[PDB]
Amino acid sequence: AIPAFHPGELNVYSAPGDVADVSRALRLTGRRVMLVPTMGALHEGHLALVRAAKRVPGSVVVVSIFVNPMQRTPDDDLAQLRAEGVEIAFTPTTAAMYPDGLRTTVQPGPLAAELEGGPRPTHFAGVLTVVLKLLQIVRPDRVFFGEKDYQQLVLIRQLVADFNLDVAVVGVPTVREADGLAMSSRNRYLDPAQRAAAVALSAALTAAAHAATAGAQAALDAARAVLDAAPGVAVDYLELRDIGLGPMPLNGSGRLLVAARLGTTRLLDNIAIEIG
Amino acid sequence: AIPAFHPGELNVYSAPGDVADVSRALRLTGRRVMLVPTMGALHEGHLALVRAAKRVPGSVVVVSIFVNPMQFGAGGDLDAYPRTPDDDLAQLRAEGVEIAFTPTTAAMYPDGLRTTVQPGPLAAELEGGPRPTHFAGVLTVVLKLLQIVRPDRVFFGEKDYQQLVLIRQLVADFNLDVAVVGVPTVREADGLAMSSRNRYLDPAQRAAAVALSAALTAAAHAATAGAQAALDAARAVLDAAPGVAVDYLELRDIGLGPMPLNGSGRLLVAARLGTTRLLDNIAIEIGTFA
Ligand SMILES: O=C(O)CCc1ccc2c(c1)OCO2
Ligand SMILES: O=C(O)CCc1ccc2c(c1)OCO2
(Lines of atoms letter the chains of each structure in order from A and count residues from 1; the text may use other names and numbers.)
(Lines give C-alpha, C1' and ligand atoms only; values in the text may rest on other atoms or scores of the structure.)
(Ligands and ions follow the chains in the order given, each with its own letter.)
Protein backbone atom coordinates (compact mmCIF):
# COMPACT_ATOMS: atom_id res chain seq x y z
CA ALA A 1 0.00 0.00 0.00
CA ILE A 2 1.41 3.41 -1.11
CA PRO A 3 1.69 6.01 1.75
CA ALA A 4 -0.87 8.87 1.59
CA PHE A 5 -0.16 11.88 -0.66
CA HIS A 6 -2.49 14.94 -0.43
CA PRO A 7 -2.24 16.97 -3.68
CA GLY A 8 -1.49 20.66 -3.12
CA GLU A 9 -0.47 20.30 0.53
CA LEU A 10 2.91 19.90 2.19
CA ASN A 11 3.36 16.08 2.64
CA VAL A 12 6.15 15.26 5.09
CA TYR A 13 7.94 11.89 4.91
CA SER A 14 10.80 10.84 7.09
CA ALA A 15 10.95 7.17 5.99
CA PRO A 16 13.11 6.64 2.85
CA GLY A 17 10.94 3.90 1.46
CA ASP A 18 7.91 6.09 1.99
CA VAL A 19 9.17 9.02 -0.14
CA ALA A 20 10.50 6.39 -2.57
CA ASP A 21 7.01 4.78 -2.97
CA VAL A 22 5.24 8.12 -3.15
CA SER A 23 7.78 9.38 -5.76
CA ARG A 24 7.40 6.21 -7.91
CA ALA A 25 3.57 6.40 -7.66
CA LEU A 26 3.56 10.13 -8.68
CA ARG A 27 5.84 9.50 -11.65
CA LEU A 28 3.36 6.91 -13.04
CA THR A 29 0.56 9.50 -12.86
CA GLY A 30 2.72 11.71 -15.15
CA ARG A 31 4.26 14.14 -12.69
CA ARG A 32 7.91 15.02 -13.31
CA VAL A 33 9.70 14.66 -9.91
CA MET A 34 12.07 17.51 -9.08
CA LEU A 35 14.44 17.16 -6.16
CA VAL A 36 15.91 20.11 -4.23
CA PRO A 37 18.38 18.80 -1.63
CA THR A 38 18.95 21.03 1.31
CA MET A 39 20.40 21.09 4.74
CA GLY A 40 17.48 23.07 6.12
CA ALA A 41 17.68 26.58 7.64
CA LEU A 42 16.14 27.77 4.45
CA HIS A 43 16.69 31.25 2.95
CA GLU A 44 15.96 33.04 -0.35
CA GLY A 45 18.75 31.14 -2.16
CA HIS A 46 16.90 27.87 -1.35
CA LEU A 47 13.61 29.44 -2.52
CA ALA A 48 15.19 30.19 -5.91
CA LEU A 49 15.92 26.44 -6.27
CA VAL A 50 12.35 25.65 -5.31
CA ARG A 51 10.95 28.26 -7.71
CA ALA A 52 13.03 26.91 -10.55
CA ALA A 53 11.82 23.38 -9.72
CA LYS A 54 8.19 24.58 -9.57
CA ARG A 55 8.17 25.99 -13.04
CA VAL A 56 8.83 22.70 -14.80
CA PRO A 57 5.36 21.81 -16.26
CA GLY A 58 3.95 18.79 -14.45
CA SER A 59 6.56 19.24 -11.67
CA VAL A 60 6.11 17.85 -8.17
CA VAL A 61 8.66 19.30 -5.78
CA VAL A 62 10.61 17.18 -3.33
CA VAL A 63 12.70 19.20 -0.89
CA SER A 64 14.99 17.04 1.18
CA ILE A 65 16.23 18.44 4.52
CA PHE A 66 19.14 16.49 5.92
CA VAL A 67 22.17 17.43 7.91
CA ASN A 68 24.65 14.99 6.67
CA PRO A 69 26.92 14.50 9.64
CA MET A 70 29.30 13.14 6.86
CA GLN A 71 29.89 16.53 5.13
CA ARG A 72 18.06 24.12 11.74
CA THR A 73 14.55 25.68 11.87
CA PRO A 74 12.25 22.60 11.34
CA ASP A 75 8.90 24.30 11.86
CA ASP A 76 9.98 27.50 10.12
CA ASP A 77 11.56 25.53 7.19
CA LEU A 78 8.29 23.57 6.71
CA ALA A 79 6.28 26.85 6.91
CA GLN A 80 8.40 28.39 4.16
CA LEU A 81 8.00 25.29 1.99
CA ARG A 82 4.18 25.41 2.51
CA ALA A 83 4.25 29.13 1.52
CA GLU A 84 6.06 28.20 -1.79
CA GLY A 85 3.52 25.50 -2.74
CA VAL A 86 6.01 22.58 -2.24
CA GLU A 87 4.23 19.15 -2.01
CA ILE A 88 6.88 16.85 -0.49
CA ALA A 89 9.43 17.37 2.20
CA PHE A 90 11.74 14.43 2.87
CA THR A 91 13.16 14.76 6.37
CA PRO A 92 14.97 11.48 7.30
CA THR A 93 16.87 10.80 10.54
CA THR A 94 20.58 10.02 10.46
CA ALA A 95 19.83 6.40 11.42
CA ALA A 96 17.42 6.09 8.46
CA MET A 97 20.00 7.35 6.02
CA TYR A 98 22.75 5.23 7.63
CA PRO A 99 20.97 2.07 9.00
CA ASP A 100 24.19 0.14 8.74
CA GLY A 101 26.48 3.07 9.69
CA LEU A 102 29.23 4.25 7.31
CA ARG A 103 30.14 1.53 4.89
CA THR A 104 30.02 1.81 1.07
CA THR A 105 30.79 5.53 0.15
CA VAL A 106 31.44 7.64 -2.96
CA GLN A 107 35.05 8.56 -3.53
CA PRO A 108 35.26 11.73 -5.62
CA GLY A 109 37.87 12.28 -8.30
CA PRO A 110 40.84 14.60 -7.62
CA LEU A 111 38.82 17.85 -8.03
CA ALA A 112 37.45 17.14 -4.54
CA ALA A 113 40.92 17.73 -3.05
CA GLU A 114 41.30 21.21 -4.54
CA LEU A 115 39.81 24.59 -3.53
CA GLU A 116 37.20 23.83 -0.82
CA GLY A 117 38.72 20.39 -0.46
CA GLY A 118 41.92 22.05 0.81
CA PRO A 119 40.63 22.62 4.38
CA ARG A 120 37.94 19.86 4.22
CA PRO A 121 39.50 16.92 2.40
CA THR A 122 36.53 14.62 3.09
CA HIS A 123 33.74 17.16 2.65
CA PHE A 124 32.86 16.25 -0.92
CA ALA A 125 32.93 12.44 -0.33
CA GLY A 126 30.29 13.26 2.30
CA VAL A 127 28.23 15.38 -0.09
CA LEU A 128 28.37 13.00 -3.08
CA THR A 129 27.49 9.93 -0.94
CA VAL A 130 24.45 11.66 0.52
CA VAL A 131 23.36 13.09 -2.87
CA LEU A 132 23.76 9.69 -4.63
CA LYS A 133 21.52 8.13 -1.93
CA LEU A 134 18.88 10.92 -2.23
CA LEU A 135 18.91 10.41 -5.98
CA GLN A 136 18.36 6.65 -5.61
CA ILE A 137 15.66 7.21 -2.95
CA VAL A 138 13.59 9.88 -4.74
CA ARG A 139 14.58 9.00 -8.30
CA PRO A 140 13.85 12.54 -9.66
CA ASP A 141 13.85 13.60 -13.31
CA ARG A 142 15.83 16.76 -12.43
CA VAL A 143 17.86 17.73 -9.37
CA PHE A 144 18.57 21.36 -8.48
CA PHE A 145 21.73 22.85 -7.02
CA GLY A 146 22.92 26.41 -6.61
CA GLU A 147 25.87 27.89 -8.46
CA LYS A 148 26.70 29.49 -5.18
CA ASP A 149 28.51 26.20 -4.32
CA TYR A 150 30.02 25.95 -7.73
CA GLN A 151 32.58 23.27 -7.06
CA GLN A 152 29.91 21.09 -5.42
CA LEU A 153 27.81 21.54 -8.57
CA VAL A 154 30.68 20.44 -10.88
CA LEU A 155 31.42 17.43 -8.68
CA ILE A 156 27.68 16.39 -8.88
CA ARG A 157 27.91 16.69 -12.72
CA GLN A 158 30.92 14.35 -12.47
CA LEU A 159 29.05 11.90 -10.13
CA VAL A 160 26.18 11.83 -12.62
CA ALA A 161 28.38 11.33 -15.73
CA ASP A 162 30.68 8.76 -14.05
CA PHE A 163 28.01 6.56 -12.51
CA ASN A 164 25.74 6.91 -15.58
CA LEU A 165 22.86 8.40 -13.44
CA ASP A 166 19.70 9.09 -15.37
CA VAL A 167 18.81 12.52 -13.86
CA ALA A 168 19.22 16.07 -15.30
CA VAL A 169 21.35 18.32 -13.06
CA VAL A 170 20.17 21.96 -13.03
CA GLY A 171 22.45 24.68 -11.68
CA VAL A 172 20.61 27.72 -10.41
CA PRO A 173 22.26 31.26 -10.34
CA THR A 174 23.32 32.67 -6.96
CA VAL A 175 20.76 34.85 -5.25
CA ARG A 176 22.39 38.06 -3.90
CA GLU A 177 21.68 40.73 -1.32
CA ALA A 178 21.09 44.22 -2.76
CA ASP A 179 24.83 45.14 -2.67
CA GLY A 180 25.96 41.92 -4.40
CA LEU A 181 26.68 39.65 -1.36
CA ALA A 182 25.97 36.01 -2.24
CA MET A 183 23.18 34.65 -0.01
CA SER A 184 24.41 32.29 2.70
CA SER A 185 23.30 31.22 6.16
CA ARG A 186 26.84 32.25 7.22
CA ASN A 187 26.07 35.90 6.48
CA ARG A 188 24.16 36.20 9.79
CA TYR A 189 27.47 35.74 11.66
CA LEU A 190 29.08 38.86 10.26
CA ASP A 191 29.34 41.85 12.49
CA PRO A 192 28.72 45.15 10.80
CA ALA A 193 32.38 45.83 9.89
CA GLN A 194 32.69 42.31 8.43
CA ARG A 195 29.43 42.62 6.63
CA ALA A 196 30.48 45.89 4.93
CA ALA A 197 33.88 44.33 4.06
CA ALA A 198 32.22 41.12 2.73
CA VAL A 199 30.82 43.01 -0.25
CA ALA A 200 34.41 43.01 -1.73
CA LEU A 201 34.03 39.34 -2.82
CA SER A 202 31.16 40.07 -5.19
CA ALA A 203 32.57 43.51 -6.12
CA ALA A 204 35.89 41.80 -7.04
CA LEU A 205 34.20 39.23 -9.19
CA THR A 206 31.89 41.61 -11.04
CA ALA A 207 34.89 43.91 -11.67
CA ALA A 208 36.86 40.90 -13.00
CA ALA A 209 33.96 39.85 -15.27
CA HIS A 210 34.04 43.37 -16.86
CA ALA A 211 37.83 43.79 -16.88
CA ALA A 212 37.92 40.48 -18.83
CA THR A 213 37.66 42.32 -22.24
CA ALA A 214 41.30 43.19 -21.43
CA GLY A 215 42.24 39.46 -20.94
CA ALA A 216 42.73 36.99 -18.06
CA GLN A 217 45.48 38.81 -16.20
CA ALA A 218 43.52 42.11 -16.14
CA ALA A 219 40.47 40.25 -14.80
CA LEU A 220 42.50 38.60 -12.01
CA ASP A 221 44.34 41.81 -11.22
CA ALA A 222 41.15 43.81 -10.93
CA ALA A 223 39.57 41.20 -8.58
CA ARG A 224 42.72 41.17 -6.47
CA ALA A 225 42.72 45.01 -6.25
CA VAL A 226 39.12 45.05 -5.00
CA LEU A 227 39.91 42.35 -2.34
CA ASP A 228 43.09 44.27 -1.43
CA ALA A 229 40.88 47.33 -0.76
CA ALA A 230 38.99 45.50 2.06
CA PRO A 231 40.15 45.19 5.69
CA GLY A 232 39.92 41.86 7.65
CA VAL A 233 39.40 39.80 4.44
CA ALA A 234 41.78 36.80 4.49
CA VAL A 235 41.60 35.41 1.00
CA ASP A 236 42.13 31.61 0.88
CA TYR A 237 42.09 31.46 -2.94
CA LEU A 238 41.13 33.40 -6.01
CA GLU A 239 41.30 31.17 -9.07
CA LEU A 240 40.23 31.38 -12.70
CA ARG A 241 39.40 27.98 -14.19
CA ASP A 242 37.41 26.58 -17.04
CA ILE A 243 33.70 25.90 -16.67
CA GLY A 244 34.41 22.33 -15.40
CA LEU A 245 37.21 23.54 -13.08
CA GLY A 246 40.11 22.21 -15.14
CA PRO A 247 42.62 24.89 -16.19
CA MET A 248 41.35 28.04 -17.90
CA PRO A 249 41.74 27.88 -21.70
CA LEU A 250 43.55 30.78 -23.45
CA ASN A 251 40.29 32.32 -24.66
CA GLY A 252 36.66 31.24 -24.08
CA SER A 253 34.47 30.69 -21.04
CA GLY A 254 35.66 30.37 -17.49
CA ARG A 255 34.68 30.69 -13.86
CA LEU A 256 36.47 32.80 -11.23
CA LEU A 257 36.04 31.51 -7.70
CA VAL A 258 37.08 33.10 -4.43
CA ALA A 259 36.88 32.24 -0.78
CA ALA A 260 37.99 34.19 2.26
CA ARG A 261 37.80 34.30 6.04
CA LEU A 262 36.25 37.22 7.87
CA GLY A 263 36.91 36.62 11.55
CA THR A 264 35.77 33.00 11.90
CA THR A 265 33.27 33.12 9.04
CA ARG A 266 34.22 31.60 5.67
CA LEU A 267 32.63 33.07 2.54
CA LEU A 268 32.57 31.86 -1.03
CA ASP A 269 31.59 33.43 -4.33
CA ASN A 270 32.16 32.67 -7.98
CA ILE A 271 31.16 34.15 -11.32
CA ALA A 272 31.21 33.42 -15.07
CA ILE A 273 34.00 35.06 -17.03
CA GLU A 274 34.34 35.32 -20.86
CA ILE A 275 37.93 35.99 -21.91
CA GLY A 276 38.41 38.80 -24.47
CA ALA B 1 13.02 1.13 -28.66
CA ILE B 2 15.21 4.04 -29.96
CA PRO B 3 17.54 1.36 -31.52
CA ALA B 4 16.14 -1.84 -33.11
CA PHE B 5 14.94 -4.61 -30.78
CA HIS B 6 13.89 -7.93 -32.32
CA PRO B 7 12.19 -10.16 -29.67
CA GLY B 8 12.92 -13.90 -29.62
CA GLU B 9 16.38 -13.11 -31.05
CA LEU B 10 19.71 -12.14 -29.49
CA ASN B 11 20.09 -8.35 -29.86
CA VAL B 12 23.64 -7.11 -29.35
CA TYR B 13 24.26 -3.51 -28.14
CA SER B 14 27.63 -1.98 -27.49
CA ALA B 15 26.41 1.59 -26.79
CA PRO B 16 25.33 2.27 -23.15
CA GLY B 17 22.67 4.66 -24.48
CA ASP B 18 21.32 1.89 -26.77
CA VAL B 19 20.83 -0.75 -24.02
CA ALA B 20 19.56 1.94 -21.61
CA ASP B 21 16.84 3.11 -24.05
CA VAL B 22 15.74 -0.37 -24.96
CA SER B 23 15.70 -1.45 -21.30
CA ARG B 24 13.64 1.59 -20.31
CA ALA B 25 11.31 1.05 -23.21
CA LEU B 26 10.82 -2.62 -22.29
CA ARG B 27 10.15 -1.91 -18.61
CA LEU B 28 7.57 0.80 -19.55
CA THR B 29 5.69 -1.85 -21.55
CA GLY B 30 5.54 -4.11 -18.51
CA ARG B 31 8.48 -6.54 -19.13
CA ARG B 32 10.73 -7.09 -16.07
CA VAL B 33 14.40 -6.55 -16.85
CA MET B 34 16.85 -9.10 -15.45
CA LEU B 35 20.59 -8.32 -15.42
CA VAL B 36 23.27 -10.96 -15.52
CA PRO B 37 26.69 -9.12 -15.32
CA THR B 38 29.61 -11.21 -16.52
CA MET B 39 33.15 -10.93 -17.77
CA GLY B 40 32.40 -13.31 -20.61
CA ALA B 41 34.15 -16.75 -20.99
CA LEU B 42 30.74 -18.18 -20.25
CA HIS B 43 30.34 -21.65 -18.82
CA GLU B 44 27.51 -23.60 -17.15
CA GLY B 45 27.81 -21.54 -13.95
CA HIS B 46 26.82 -18.41 -15.94
CA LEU B 47 24.02 -20.42 -17.71
CA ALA B 48 22.48 -21.16 -14.35
CA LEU B 49 22.38 -17.38 -13.76
CA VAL B 50 20.71 -16.90 -17.19
CA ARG B 51 18.16 -19.70 -16.48
CA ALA B 52 17.37 -18.31 -13.04
CA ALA B 53 16.68 -14.91 -14.76
CA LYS B 54 14.65 -16.51 -17.61
CA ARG B 55 12.33 -18.17 -15.11
CA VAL B 56 11.24 -14.80 -13.65
CA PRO B 57 7.80 -14.25 -15.22
CA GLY B 58 7.62 -11.68 -18.01
CA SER B 59 11.42 -11.37 -17.78
CA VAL B 60 13.61 -9.92 -20.49
CA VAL B 61 17.21 -11.00 -19.85
CA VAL B 62 20.18 -8.69 -20.32
CA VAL B 63 23.56 -10.37 -20.11
CA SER B 64 26.45 -7.91 -19.89
CA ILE B 65 29.83 -8.99 -21.10
CA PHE B 66 32.65 -6.65 -20.16
CA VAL B 67 36.09 -7.53 -18.87
CA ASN B 68 36.35 -4.67 -16.43
CA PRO B 69 39.86 -3.19 -16.29
CA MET B 70 39.32 -1.47 -12.92
CA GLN B 71 39.08 -4.75 -10.90
CA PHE B 72 42.41 -6.04 -12.20
CA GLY B 73 45.70 -5.07 -10.57
CA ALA B 74 48.64 -4.36 -12.85
CA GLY B 75 50.54 -7.34 -14.14
CA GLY B 76 49.18 -9.25 -17.09
CA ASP B 77 46.06 -10.24 -15.24
CA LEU B 78 43.87 -8.12 -17.54
CA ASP B 79 45.57 -9.30 -20.77
CA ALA B 80 45.48 -12.98 -19.53
CA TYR B 81 41.73 -13.04 -18.75
CA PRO B 82 40.01 -15.61 -21.16
CA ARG B 83 38.09 -14.00 -24.01
CA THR B 84 35.85 -16.38 -26.00
CA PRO B 85 33.31 -14.05 -27.42
CA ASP B 86 32.07 -16.25 -30.29
CA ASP B 87 31.26 -19.14 -27.92
CA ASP B 88 29.72 -16.58 -25.47
CA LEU B 89 27.24 -15.26 -28.04
CA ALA B 90 26.46 -18.87 -29.27
CA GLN B 91 25.60 -19.80 -25.69
CA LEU B 92 23.33 -16.84 -25.28
CA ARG B 93 21.48 -17.59 -28.54
CA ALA B 94 21.11 -21.29 -27.42
CA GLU B 95 19.73 -20.10 -24.04
CA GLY B 96 17.14 -17.80 -25.72
CA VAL B 97 18.69 -14.55 -24.28
CA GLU B 98 17.28 -11.47 -26.02
CA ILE B 99 19.85 -8.84 -25.08
CA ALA B 100 23.66 -9.02 -24.86
CA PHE B 101 25.30 -5.78 -23.62
CA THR B 102 28.92 -5.59 -24.78
CA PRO B 103 30.34 -2.04 -23.99
CA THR B 104 33.85 -0.85 -24.94
CA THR B 105 36.30 0.40 -22.26
CA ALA B 106 36.00 3.90 -23.82
CA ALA B 107 32.21 3.85 -23.49
CA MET B 108 32.38 2.79 -19.81
CA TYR B 109 35.43 4.87 -18.81
CA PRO B 110 35.45 7.92 -21.21
CA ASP B 111 37.11 9.98 -18.47
CA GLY B 112 39.35 7.25 -17.00
CA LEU B 113 39.03 6.78 -13.26
CA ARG B 114 37.31 9.72 -11.64
CA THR B 115 34.30 9.25 -9.28
CA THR B 116 34.52 5.66 -7.88
CA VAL B 117 32.84 3.48 -5.22
CA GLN B 118 34.77 2.96 -2.09
CA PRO B 119 33.62 -0.35 -0.47
CA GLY B 120 33.40 -0.84 3.29
CA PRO B 121 36.14 -2.65 5.38
CA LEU B 122 35.06 -6.15 4.12
CA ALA B 123 36.81 -5.21 0.82
CA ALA B 124 40.23 -5.23 2.56
CA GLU B 125 39.85 -8.83 3.77
CA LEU B 126 40.12 -12.26 2.22
CA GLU B 127 40.42 -11.74 -1.56
CA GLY B 128 40.85 -7.99 -1.00
CA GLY B 129 43.80 -8.30 1.47
CA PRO B 130 46.60 -8.32 -1.16
CA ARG B 131 44.39 -6.76 -3.87
CA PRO B 132 43.33 -3.63 -2.10
CA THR B 133 41.59 -1.98 -5.10
CA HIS B 134 39.97 -5.12 -6.46
CA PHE B 135 36.49 -4.67 -4.93
CA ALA B 136 36.41 -0.95 -5.62
CA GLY B 137 36.72 -1.84 -9.30
CA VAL B 138 33.94 -4.46 -9.05
CA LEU B 139 31.47 -2.24 -7.17
CA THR B 140 32.20 0.63 -9.50
CA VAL B 141 31.53 -1.29 -12.67
CA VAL B 142 28.48 -3.00 -11.10
CA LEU B 143 27.09 0.39 -10.04
CA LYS B 144 27.46 1.71 -13.60
CA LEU B 145 25.85 -1.38 -15.16
CA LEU B 146 22.87 -1.13 -12.78
CA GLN B 147 22.44 2.53 -13.69
CA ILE B 148 22.67 1.91 -17.41
CA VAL B 149 20.35 -1.13 -17.55
CA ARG B 150 18.14 -0.27 -14.45
CA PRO B 151 17.09 -3.90 -13.95
CA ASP B 152 14.47 -5.18 -11.51
CA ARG B 153 16.79 -7.95 -10.43
CA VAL B 154 20.48 -8.66 -10.74
CA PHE B 155 21.99 -12.16 -10.62
CA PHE B 156 25.37 -13.28 -9.20
CA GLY B 157 26.86 -16.73 -8.36
CA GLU B 158 27.54 -17.76 -4.71
CA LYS B 159 30.90 -18.97 -6.01
CA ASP B 160 32.48 -15.52 -5.57
CA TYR B 161 30.76 -15.20 -2.24
CA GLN B 162 32.67 -12.23 -0.84
CA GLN B 163 31.86 -10.35 -4.01
CA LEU B 164 28.15 -11.21 -3.65
CA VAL B 165 28.11 -9.89 -0.01
CA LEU B 166 29.83 -6.64 -1.15
CA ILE B 167 27.21 -6.27 -3.88
CA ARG B 168 24.41 -6.59 -1.38
CA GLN B 169 26.24 -3.90 0.69
CA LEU B 170 26.46 -1.61 -2.37
CA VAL B 171 22.78 -2.05 -3.05
CA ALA B 172 21.70 -1.38 0.60
CA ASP B 173 24.12 1.51 1.27
CA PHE B 174 23.31 3.46 -1.95
CA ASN B 175 19.54 2.59 -1.66
CA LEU B 176 19.56 1.00 -5.10
CA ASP B 177 16.20 -0.16 -6.10
CA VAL B 178 17.34 -3.56 -7.62
CA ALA B 179 16.89 -6.99 -5.97
CA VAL B 180 20.09 -9.00 -5.66
CA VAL B 181 19.67 -12.79 -6.45
CA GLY B 182 22.46 -15.10 -5.31
CA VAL B 183 22.54 -18.35 -7.38
CA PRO B 184 24.05 -21.61 -5.97
CA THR B 185 27.51 -22.56 -7.29
CA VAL B 186 27.35 -24.96 -10.32
CA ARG B 187 29.79 -27.89 -9.87
CA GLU B 188 31.50 -30.46 -12.12
CA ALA B 189 30.44 -34.15 -11.43
CA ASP B 190 33.26 -34.56 -8.93
CA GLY B 191 32.45 -31.37 -6.87
CA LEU B 192 34.85 -28.85 -8.65
CA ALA B 193 33.24 -25.36 -8.52
CA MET B 194 32.62 -24.07 -12.14
CA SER B 195 34.98 -21.18 -13.01
CA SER B 196 36.48 -19.52 -16.09
CA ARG B 197 39.80 -20.21 -14.35
CA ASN B 198 39.37 -24.09 -14.53
CA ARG B 199 40.77 -24.05 -18.09
CA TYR B 200 44.27 -23.35 -16.64
CA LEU B 201 44.38 -26.69 -14.76
CA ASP B 202 46.53 -29.33 -16.53
CA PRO B 203 45.40 -32.97 -15.94
CA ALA B 204 47.32 -33.40 -12.63
CA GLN B 205 46.01 -30.08 -11.26
CA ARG B 206 42.48 -30.82 -12.39
CA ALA B 207 42.64 -34.12 -10.40
CA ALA B 208 44.14 -32.47 -7.30
CA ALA B 209 41.58 -29.53 -7.53
CA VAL B 210 38.77 -31.80 -6.29
CA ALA B 211 40.35 -31.36 -2.82
CA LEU B 212 38.73 -27.93 -2.36
CA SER B 213 35.14 -29.01 -2.70
CA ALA B 214 35.94 -32.31 -0.87
CA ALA B 215 37.46 -30.36 2.07
CA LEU B 216 34.41 -28.07 2.23
CA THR B 217 31.75 -30.74 2.08
CA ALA B 218 33.74 -32.80 4.56
CA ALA B 219 33.76 -29.77 6.95
CA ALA B 220 30.03 -29.16 6.37
CA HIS B 221 29.26 -32.69 7.78
CA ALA B 222 31.95 -32.62 10.47
CA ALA B 223 30.37 -29.35 11.76
CA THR B 224 27.85 -31.24 14.01
CA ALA B 225 30.99 -31.74 16.06
CA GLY B 226 31.80 -27.95 16.19
CA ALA B 227 33.85 -25.38 14.37
CA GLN B 228 37.31 -26.82 15.19
CA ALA B 229 36.24 -30.24 13.87
CA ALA B 230 34.82 -28.62 10.64
CA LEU B 231 38.06 -26.73 10.17
CA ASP B 232 40.29 -29.69 11.00
CA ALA B 233 38.42 -31.93 8.51
CA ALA B 234 38.83 -29.37 5.67
CA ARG B 235 42.49 -28.95 6.57
CA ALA B 236 43.18 -32.69 6.53
CA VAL B 237 41.72 -33.12 3.12
CA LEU B 238 43.65 -30.08 1.76
CA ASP B 239 46.82 -31.45 3.42
CA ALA B 240 46.33 -34.87 1.72
CA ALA B 241 46.20 -33.21 -1.75
CA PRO B 242 49.18 -33.12 -4.13
CA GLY B 243 50.31 -29.65 -5.17
CA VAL B 244 47.53 -27.70 -3.48
CA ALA B 245 48.87 -24.58 -1.71
CA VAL B 246 46.32 -23.06 0.61
CA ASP B 247 46.10 -19.25 0.79
CA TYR B 248 43.31 -19.15 3.36
CA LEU B 249 40.60 -21.30 4.84
CA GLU B 250 38.21 -19.35 7.07
CA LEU B 251 34.99 -19.98 8.75
CA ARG B 252 33.00 -16.71 9.05
CA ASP B 253 29.57 -15.50 9.95
CA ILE B 254 27.28 -15.53 6.86
CA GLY B 255 27.60 -11.82 6.13
CA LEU B 256 31.41 -12.06 6.58
CA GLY B 257 31.06 -8.90 8.67
CA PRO B 258 32.17 -7.64 12.11
CA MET B 259 30.16 -10.40 13.91
CA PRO B 260 31.18 -13.69 15.53
CA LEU B 261 30.11 -16.97 13.99
CA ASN B 262 26.88 -18.34 15.52
CA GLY B 263 24.64 -21.08 14.07
CA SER B 264 25.19 -20.18 10.37
CA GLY B 265 28.59 -19.81 8.82
CA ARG B 266 30.32 -19.70 5.51
CA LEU B 267 33.50 -21.60 5.05
CA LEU B 268 35.69 -20.08 2.41
CA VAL B 269 38.83 -21.33 0.79
CA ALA B 270 41.33 -20.02 -1.72
CA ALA B 271 44.19 -22.12 -3.02
CA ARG B 272 46.80 -22.14 -5.79
CA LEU B 273 47.37 -25.07 -8.10
CA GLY B 274 50.55 -24.03 -10.01
CA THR B 275 49.68 -20.47 -11.06
CA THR B 276 45.88 -20.92 -10.94
CA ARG B 277 44.16 -19.48 -7.95
CA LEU B 278 40.89 -21.32 -7.09
CA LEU B 279 38.05 -20.20 -4.83
CA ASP B 280 35.26 -22.17 -3.29
CA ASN B 281 32.96 -21.78 -0.32
CA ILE B 282 30.09 -23.55 1.34
CA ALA B 283 27.33 -22.97 3.83
CA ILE B 284 28.19 -24.35 7.33
CA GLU B 285 25.69 -25.00 10.20
CA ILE B 286 27.44 -25.45 13.54
CA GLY B 287 26.55 -28.25 16.02
CA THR B 288 22.83 -28.29 16.61
CA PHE B 289 21.86 -26.61 13.29
CA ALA B 290 23.32 -29.71 11.51
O1 LIG C 1 23.66 28.68 2.46
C2 LIG C 1 24.63 28.49 1.58
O3 LIG C 1 25.86 28.92 1.67
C4 LIG C 1 24.38 27.54 0.35
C5 LIG C 1 22.90 27.52 -0.28
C6 LIG C 1 22.61 28.46 -1.29
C7 LIG C 1 22.82 29.85 -1.07
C8 LIG C 1 22.51 30.78 -2.06
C9 LIG C 1 21.97 30.36 -3.24
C10 LIG C 1 21.72 29.03 -3.47
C11 LIG C 1 22.01 28.08 -2.50
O12 LIG C 1 21.17 28.86 -4.74
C13 LIG C 1 20.76 30.21 -5.13
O14 LIG C 1 21.61 31.11 -4.32
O1 LIG D 1 33.77 -17.95 -13.67
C2 LIG D 1 33.84 -17.57 -12.49
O3 LIG D 1 34.77 -17.84 -11.75
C4 LIG D 1 32.69 -16.73 -11.83
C5 LIG D 1 31.29 -16.92 -12.50
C6 LIG D 1 30.52 -17.96 -11.93
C7 LIG D 1 31.11 -19.24 -11.64
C8 LIG D 1 30.31 -20.26 -11.09
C9 LIG D 1 28.98 -20.04 -10.89
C10 LIG D 1 28.40 -18.82 -11.20
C11 LIG D 1 29.14 -17.79 -11.72
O12 LIG D 1 27.06 -18.84 -10.91
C13 LIG D 1 26.75 -20.22 -10.51
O14 LIG D 1 28.05 -20.90 -10.36
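We number chain B the same way Swiss-Prot does; the residues here are 2-291, in that order.
Header says: X-ray crystallography, 1.9 Å.
Using N, Cα and C of the backbone, Cβ positions are placed for all residues, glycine too.
What Swiss-Prot says about this protein:
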- B:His47: active site, proton donor (ACT_SITE)
- B:40-47, B:158-161, B:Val187, B:195-198: ATP binding site (BINDING)
- B:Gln72: beta-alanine binding site (BINDING)
- B:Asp88, B:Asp89, B:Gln92: Mg(2+) binding site (BINDING)
- B:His47 to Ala: More than 1000-fold reduction in activity and 60-fold decrease in adenylate formation. 10-fold decrease in the affinity for ATP (MUTAGEN)
- B:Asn69 to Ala: More than 1000-fold reduction in activity and 50-fold decrease in adenylate formation (MUTAGEN)
- B:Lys160 to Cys: More than 1000-fold reduction in activity and 120-fold decrease in adenylate formation. The enzymatic activity and the affinity for beta-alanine can be increased 10- and 3-fold, respectively, by alkylation of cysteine of mutant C-160 (MUTAGEN)
- B:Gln164 to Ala: 50-fold reduction in activity and slight reduction in the affinity for beta-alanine. 30- and 40-fold decrease in adenylate formation and pantothenate formation, respectively (MUTAGEN)
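Residue pair B:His47 (mutagenesis position) / B:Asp89 (Mg(2+) binding site) shows a Cα separation of 10 Å. The residues near the Mg(2+) site, meaning same-chain residues not in B:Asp88, B:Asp89, B:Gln92 whose C-beta sits within 8 angstroms of the mean position of the site's C-beta atoms, are B:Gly41, B:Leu43, B:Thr85, B:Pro86, B:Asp87, B:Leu90, B:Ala91, B:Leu93, in sequence order. The subset of binding-site residues (B:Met40, B:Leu43, B:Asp89) lying with their Cα within 10 Å of the Cα of B:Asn69 (mutagenesis position) consists of B:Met40, given in sequence order. Only B:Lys160, from the recorded positions B:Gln72, B:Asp89, B:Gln92, B:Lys160, place their Cα within 10 Å of the Cα belonging to B:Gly46 (ATP binding site). Mapped onto three states, the DSSP output places B:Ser197 (ATP binding site) in helix. With respect to their backbone Cα atoms, B:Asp89 (Mg(2+) binding site) and B:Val187 (ATP binding site) stand 17 Å from each other. Considering only the recorded positions B:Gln72, B:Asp88, B:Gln92, B:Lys160, B:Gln164, the residues lying within 10 A of B:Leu43 (ATP binding site) on a C-alpha to C-alpha basis are B:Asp88, B:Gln92. Scoring each of the mutagenesis positions (B:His47, B:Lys160) by how many neighbouring Cβ atoms lie within 10 Å, the top position goes to B:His47.
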